[PDB]
Amino acid sequence: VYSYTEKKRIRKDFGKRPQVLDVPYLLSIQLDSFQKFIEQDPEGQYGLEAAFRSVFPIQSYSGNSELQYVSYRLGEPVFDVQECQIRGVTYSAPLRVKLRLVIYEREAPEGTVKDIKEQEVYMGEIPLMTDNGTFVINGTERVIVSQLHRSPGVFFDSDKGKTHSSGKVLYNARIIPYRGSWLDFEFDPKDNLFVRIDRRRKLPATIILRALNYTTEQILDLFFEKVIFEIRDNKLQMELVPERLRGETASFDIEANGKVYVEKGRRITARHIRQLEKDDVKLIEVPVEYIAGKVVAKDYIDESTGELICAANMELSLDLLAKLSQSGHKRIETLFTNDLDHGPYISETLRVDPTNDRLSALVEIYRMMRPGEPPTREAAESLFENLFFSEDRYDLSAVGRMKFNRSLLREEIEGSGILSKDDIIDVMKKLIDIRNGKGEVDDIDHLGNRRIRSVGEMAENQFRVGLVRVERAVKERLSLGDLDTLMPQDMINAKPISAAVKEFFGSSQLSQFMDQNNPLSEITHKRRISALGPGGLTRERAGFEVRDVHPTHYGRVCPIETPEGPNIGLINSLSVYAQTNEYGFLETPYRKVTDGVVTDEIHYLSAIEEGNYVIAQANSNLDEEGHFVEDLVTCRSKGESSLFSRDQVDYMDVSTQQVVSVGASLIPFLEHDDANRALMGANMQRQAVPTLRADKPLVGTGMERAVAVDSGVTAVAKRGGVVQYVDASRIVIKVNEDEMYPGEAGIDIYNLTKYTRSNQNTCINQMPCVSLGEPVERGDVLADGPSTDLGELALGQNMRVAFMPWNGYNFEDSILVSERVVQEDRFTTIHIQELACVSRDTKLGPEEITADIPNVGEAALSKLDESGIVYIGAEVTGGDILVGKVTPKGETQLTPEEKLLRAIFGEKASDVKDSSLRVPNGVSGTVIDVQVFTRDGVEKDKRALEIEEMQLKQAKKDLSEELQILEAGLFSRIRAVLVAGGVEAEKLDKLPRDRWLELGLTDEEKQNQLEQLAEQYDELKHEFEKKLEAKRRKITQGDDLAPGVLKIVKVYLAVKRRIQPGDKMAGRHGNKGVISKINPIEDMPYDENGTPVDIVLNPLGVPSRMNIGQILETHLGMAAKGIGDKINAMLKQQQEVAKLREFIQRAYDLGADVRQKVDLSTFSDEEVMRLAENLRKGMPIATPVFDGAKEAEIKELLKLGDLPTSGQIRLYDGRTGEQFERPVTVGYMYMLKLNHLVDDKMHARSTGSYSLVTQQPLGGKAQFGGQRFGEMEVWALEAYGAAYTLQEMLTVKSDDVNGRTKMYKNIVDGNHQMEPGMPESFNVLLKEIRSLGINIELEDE
Amino acid sequence: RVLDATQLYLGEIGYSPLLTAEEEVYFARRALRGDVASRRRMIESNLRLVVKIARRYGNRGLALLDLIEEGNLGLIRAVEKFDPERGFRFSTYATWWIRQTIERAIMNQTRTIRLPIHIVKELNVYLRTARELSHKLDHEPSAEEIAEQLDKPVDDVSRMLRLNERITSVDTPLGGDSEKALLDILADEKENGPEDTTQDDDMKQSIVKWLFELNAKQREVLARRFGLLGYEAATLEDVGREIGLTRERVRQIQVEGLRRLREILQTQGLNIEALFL
Amino acid sequence: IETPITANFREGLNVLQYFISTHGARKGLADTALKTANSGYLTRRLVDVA
Amino acid sequence: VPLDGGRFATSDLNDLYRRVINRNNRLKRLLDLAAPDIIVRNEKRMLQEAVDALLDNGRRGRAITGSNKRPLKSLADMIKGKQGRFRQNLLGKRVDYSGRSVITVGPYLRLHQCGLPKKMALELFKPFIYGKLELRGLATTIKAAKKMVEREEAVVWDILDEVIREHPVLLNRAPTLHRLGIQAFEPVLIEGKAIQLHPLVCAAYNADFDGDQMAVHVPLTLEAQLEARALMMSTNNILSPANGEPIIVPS
RNA sequence: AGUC
DNA sequence: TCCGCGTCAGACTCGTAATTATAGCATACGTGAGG
DNA sequence: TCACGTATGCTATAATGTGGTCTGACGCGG
Ligand SMILES: O=c1ccn([C@@H]2O[C@H](COP(=O)(O)OP(=O)(O)OP(=O)(O)O)[C@@H](O)[C@H]2O)c(=O)[nH]1
Ligand SMILES: [Mg+2]
Ligand SMILES: [Mg+2]
């Protein structure tokens, strides 16, 4: 059971592990997240609903006036994505919000029966996400990368030494909300508990409890266990708890009843403890000396005087005991504090605490945050309540509350966003438990503590900021104004909200130009996770621990895909099967194992859930529809891996691929490649420029098709049916009755995008896959995108490669290529560049776009037409004028020479300059397209007007063909419905189709169908009118441009670049190279058969690199092509469909334990010859990642091709004809041409423009810059002798202004003398030091 | 550890007396008559009002402290032109003055290229109109749309919105990281490259050699006119001051010098070669 | 790491051995980006002194 | 300065000077007006704050944030940092007659040679061409010589070949860790855009041709040419200056 | 966002 | 002992170019051109 | 003496203390 597009070309699968779950939609994250932000939910606070209910209702300071939110609505987008990209505008929907101004009476108590004004106000346009997952901001496609941050909740951490060479581990708790001030608790070397509010200055931890209204005795009752001391007759007694002592040393002789249990000065073991507990020991007699040091719990006062004998939390003595006895207290509650397990921390912290009561504590807190400002009681209560106990300034969020409650071992997940008094104490309790030794520290890098924010959360936050800025304005105007004349829209401003959101989608670090070199680049960019940007880490902040692979990354984050750079470890590609949980943690699918039998029941487990279960490995062998074959299965739990029995196994990895990301999944023999090289391989696949002919990969994995489809760059069939009309522009499909809805006409139109510019100026071209009259199913590829073969992803071109040295032409990774590659235009690449020419208005006057340009050859003006615009189709080269432009010059006081010169030619050429847009130097292309944007008031150019004539008539034709094909397809249905219960075949075709409004039949369901088709026909009739008026308006519309700008002409050039020495090429195992030489076909090593090799790569760049994948790819590639060469030979000689069928079935069903079955047979003869015709240019094979082809399977495949098992061949030198002395590994490596072309990197400069302040030449090729002569490079000249070369580089070559011109003149004069001076940078330095008020004179000789 | 200039100043203001109605009247009568202490006490007591106004219009241009000092200048003019004879309170009158001086300062100091209040006021009306347009047109105001609403010239609206264009920092590094500042992209325009300056040297040197190649009387009225050898660039009629003293003979000889020189450029290999230039 | 990689590149690593490899690999790569700075800072201190 | 867009762009020193002048002049005013001393004091604090921001912003506590939120660059910041003027514009600089491109092997080369692309070398030796063109009398003047080069006439190639003869060029690779990271070669004009490097010196540069690039620099003076040929030539720098061993070693 |  | 300040490699490529808000009108102050 | 951008001036209900980022590190003073 295979689909139609798979019947055309089947990939052979060497995988053995049946996939229970298919690869999901890869662009899930971006779409779900943003969809939640815009999604209208009444209850579920997500995006805007949440944002409005959070801020609103806003009530005035006076309390008479209030503004309340009803609902919102997004207007439809003013411009489609297409018009936005061309015009250079943001693709957005207008946000209209219903708001109700309600007013109260001041005279009545809270009478709402005065004024209720309700109206729909504009607050900004919100940028919309494309169906692909991108935003178009100012006509540029951008991706907002999902973010990875610390989940709100609690975290318990500890400086492991660091502070105090004492080497004390200081434990701390950090409470992180989603919004609000941070609450820190920490220990000090002296075991005093401290609180930092908002990481300000230190305060004693007990002070915060006093602010929450805790008496001293209540605090102590919270942290400490009480120990009772009874004073009986004269001897001292204390109420014993059998264990408490436990692992202590007995300081007194412990006697119980009359009989001695402990010996004094011996350690109390488990036996003593169980003896005492079983004897039921509750009183023990003790010496008076033991209480010296014990801490009293409560306040004990003299009932006679009524004065305090001892305050709570005070160290007892023999005399205080005596005074207590004689007052009449024969029971003393003392703190249990035995070091070790129960530490007196809070007891010691109370002694450090300078504050006494609640007020004194609130004042001290107030004084910390606002130091200097006098306390008021109202102010201190207000500040403390507004810190962590205000619903408006503090919000843990659901995830914060949930992680908080789980960390404190609660049962309930959901609760208050504000901190309760119990929360804070529980946190302090856990901190102190961890200090004692029971309980552990949380790990920050653990994915259970790192949460994912995709777009919608971030758009939501910026939108809340906008609202908050508005709330101040609104509340301010509600109080000042008269309430009754004043409506809500005069108070609201749209520009703050629009500005907040604009700054996120345009200025933000996470909003970046989509990387569109190739489909994989796009798909991987959209599933990126960054720990950087706002609310995240910085490169400075980022250590070594965060960057490295965490155990929990298994199945969630790729371990082998991260930029090799400063961003190494902060930026992460998402794993294949990974997804976001409801709270935003990453989760991974796992197959439930029940009673040892491995069900297809699939559970997504979060980082924290995963720790708890034992998960078997994917490679673990299952036994035919039940349990594990092997007794001791290799599994992982508690973040570490070993053998387990079958009964212990809870779960298993869904696929072998789930560990890896998308990009790395496309690497065939990943299993045989070093992880470093593999990283750069997955990284270079993103740099692959699509060639002119998109060639499939012979050695694939199977992710090829998934990636091509999910990327969206391919046109995929929604409805299916049969293709009515193919064209190099469009595909119209007639839908099948079963999916075809009876309402609208059932004809799908996919318009294909032709040769369009990418962000990296690569070429985006869609070609049709299917032929005219082809039956297709839902989810079939209808048209191939730029780097896609029939449905599969095709990033470059496979080639006959031989591993062997050449005459140093492959020295260090250098690549030797055959001329045949260039001839066959393989790795020929298309670049579409967009150049704009802007006509601005200056103080002197408007710039003119005439062809009438001072001092210009007829050669140049030949290519410009009446208006001054180059013709479509015109080939151009550097310096040719594309759009002629002249700028008004003010009265030109000329040098006498120029007066003479302008007098000689008489070409005074009026008061105007030459600012024409001309082709950049050395770039050369054909003009494919021209666009003109004019404003409204200025009279249009003749060429601008003819452009609009074309767009208008072309628009009319497009819409007309829409209505025509839609009407034909709609009446074709009415014709079939009318036949249903009314045979009039020949009679209905004769009368005109235009007079079919009269035609009906009897009142049944079929008459209602006729009514549907008739209402649609007329709907399309008016729709066509309003569509055409829209198009006409946009074509006439003097687009609103930047101020100053009258019009803009955009020229699109198409350049064909040939492969050439200096161009960078790589494979998919991170194996790079620069092309050194293009060898004539004659020279290249050739086979016994006479066939020359395409590429000669250096053997020595494999064993050092430890990417053995490339060699396995080469052996299999040759075997694949071996079988393609057999099929090619059988197709050349026609032969039998029966014989081809035999060979091809034996081939597909080769592998030792091939998962994929192919019962050829069912294929019809026509399907088989179309399949063979595709298999002829080499049978495509799939080697999954970690479940790939075995060496023995590859050698078996080679034998089927009659190729050698060694995959080494005899080669003959093209030059000499003699044989190479030993066999050479030859086969097919799929190779990629990366974006790094020498054409773009080659740069040279003799003299140019110079920098503004420093007077040094500029940097960069775009600015025609000199190479930087850095400190490092200077030192080299210092080590040598070379003093003149150095001075040259410092002086006449850089700053020295006089020196450089003088030496230029000397070099044309052929003097080659320096005449050095003073570097202008130094003159500046002096001036900058004198500006500091330091006298820095230069003493003369 | 109170180090902050703002927190110190606000501490000092709080330490002041708050004035009543009868106290305001007593002090105000003495103040206008020219009491030292009365002026000082009325100013010091009403500093609080300045702050509740300067903190109100925050994050709009200048900083709080800067907005407080300028506001204080309004307080002084307010105390100077207060009328205690009118029953109406001081706070009411002062609020006007403080807002006036703050707004005026914010209109001048804020913009690097200094903008006149007349253009600023016009700008304000354009912007308020844009706001009302934006609320009803889901899109933003066009220049022409604003011009239609105010019944004013499109050119005038465009000139104003151009002046609104606020200034980009040159010293600011752009490339996301501190990679390259704008200064280093932007070249010195007024300064010619050594290539262009050397070309002018060649022309100048050539002219000197070209002057000693034509007729002695053909390069004595051609250069002394254009100001090549002479000191001042004279005209056909003004060459008469030297020795020529002619109008016709000067014009025939000027052009005779240029015609022989046109053939000197056709033979050396320029003429149409150096015409493109 | 207490568990070594028993396999070689010809044999092919399994998912667990490859994942375990990653740690060492990436620490190596991060080392080149970050540590080059301290090496280079030592070169520069040495150069200034002599 | 005016950007092309009609907008202006300015140094942050202008914002800091304007702070200082506004507060200073306001202080003059409040002294003319005999203001109460609390207000005079505030203005004197604010004046010292502005001057301290202008000299060294961020040392006196919280630096004054301008337009983005980034602290304004003050006088001291233009001198101080690595980025100041010392490290950036003075102890190293951008340089004329400098170029770069991808490197590739030249196995055919002798040790003292390097493949230099035609178009790259045309541009680097522009003044040297202009000079010979006028001594041959093929160019009447410099602007005609420039237009002959622009047209890339066949005679110009022959002249360029003549200039490059026995003229050494410096090749540099980042990072320049030791002195052999710069070496001089005699250039060999080659058609195509890639620089060709001799294999045996790849060791000193740590050059591997998987896309590395090199800077080219032209020693202009007779002195600089001689220092390149005698001191910095590939052939003459065979042994490592670090240890006695030959760096020029087959690999 | 990259390249050695 | 704790806070403060100081370093943290060297080049290269691209790409783009924003936001706010200050009322409204009448006399006062300066320069140039025309009568 | 006007023309034209710029500047100063006054409005009188009462109103009178301000309000972004939160985590580097290893060395060496004061
Ligand atoms: O981050 C980097 C990378 C590379 N380089 C400089 O570029 C050179 C090439 O960087 P490579 O990544 O090619 O490394 P390599 O040649 O040392 O080793 P292979 O993996 O190719 O076997 C490095 O040796 C170094 O001089 C840097 O300066 N910084
Ligand atoms: Mg390398
Ligand atoms: Mg390299």
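For chain C, we keep the numbers from Swiss-Prot: what you see runs 755-804, in order.
Placement of Cβ uses the backbone N, Cα and C atoms for every residue, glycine included.
The annotation that Swiss-Prot gives for the mutagenesis experiment C:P758 to S or T reads: Resistant to antibiotics salinamide A and B. Listed in sequence order, the same-chain residues six or more apart from C:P758 (mutagenesis position) with CB atoms under 8 A from its CB number zero; the list is none.
Looking at Swiss-Prot, the entry for mutagenesis of C:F763 to C says: Resistant to antibiotics salinamide A and B. Reduced to three states, the DSSP call for C:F763 (mutagenesis position) is coil.
For C:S775 (mutagenesis position), the number of other Cβ atoms no farther than 10 Å from its own Cβ, over all displayed protein chains, is 21. The note that Swiss-Prot attaches to the published mutagenesis C:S775 to A is: Resistant to antibiotics salinamide A and B.
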*Provide the three-state secondary structure of C:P758 (mutagenesis position) computed with DSSP.*
coil
*For C:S775 (mutagenesis position) and C:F763 (mutagenesis position), what Cα-Cα distance in Å is obtained after rounding to a whole number?*
12
*mutagenesis positions, contacting chain A; criterion Cβ under 8 Å; candidates C:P758, C:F763, C:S775*: C:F763, C:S775
*Over all shown protein chains, what is the count of other CB atoms within 10 A of the CB belonging to C:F763 (mutagenesis position)?*
17
